[PDB]
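Engineer: Take this structure first; my questions come after.
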Amino acid sequence: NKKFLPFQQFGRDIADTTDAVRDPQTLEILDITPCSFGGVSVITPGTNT
Amino acid sequence: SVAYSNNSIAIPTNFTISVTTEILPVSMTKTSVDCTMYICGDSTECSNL
Ligand SMILES: *[C@@H]1O[C@H](CO)[C@@H](O)[C@H](O)[C@H]1NC(C)=O
Ligand SMILES: *[C@@H]1O[C@H](CO)[C@@H](O)[C@H](O)[C@H]1NC(C)=O
């Protein structure tokens, strides 16, 4: 929902990476949310139980 | 230069109840850091190395 000037293409975050973009073919404001959510947690009781 | 005597003394006659506030840290921010998503962002040869 930001204010992209027509030359402004790349939104940067505080972490200085790519945040918000625009298609060079069609003028449109986009937002990016990265994939690879978290890790694997395993719950188990005692094996003898 | 607080005075001092041989046969005289100073005894309090009235008091004051003061509230003192201490601040102690207890919990650091718990942090889990994955290594592969940190180092090798979307790669195979990086993980093989
Ligand atoms: C207590 O100390 C003072 C300090 O000079 C002295 O003059 C006095 O004689 C002392 N008291 C006694 C009982 O000696
Ligand atoms: C003791 O001190 C308080 C303030 O510190 C005062 O308001 C009060 O009247 C005093 N009382 C006596 C008996 O000296």
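So for chain A, numbering is Swiss-Prot's, and the shown residues are 556-604, in order.
Header entry for method reads electron microscopy, 4.6 Å.
Using the three backbone atoms N, Cα and C, a Cβ is placed for every residue, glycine included.
Natural variation at this site is recorded by Swiss-Prot as A:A570 to D, annotated: In strain: Alpha/B.1.1.7.
Map the listed features onto the structure and describe their local environment.
Structural biologist: Within 10 Å of the C-beta of A:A570 (variant position) we count 7 further C-beta atoms, all protein chains included. Secondary structure at A:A570 (variant position), as computed by DSSP, is coil.
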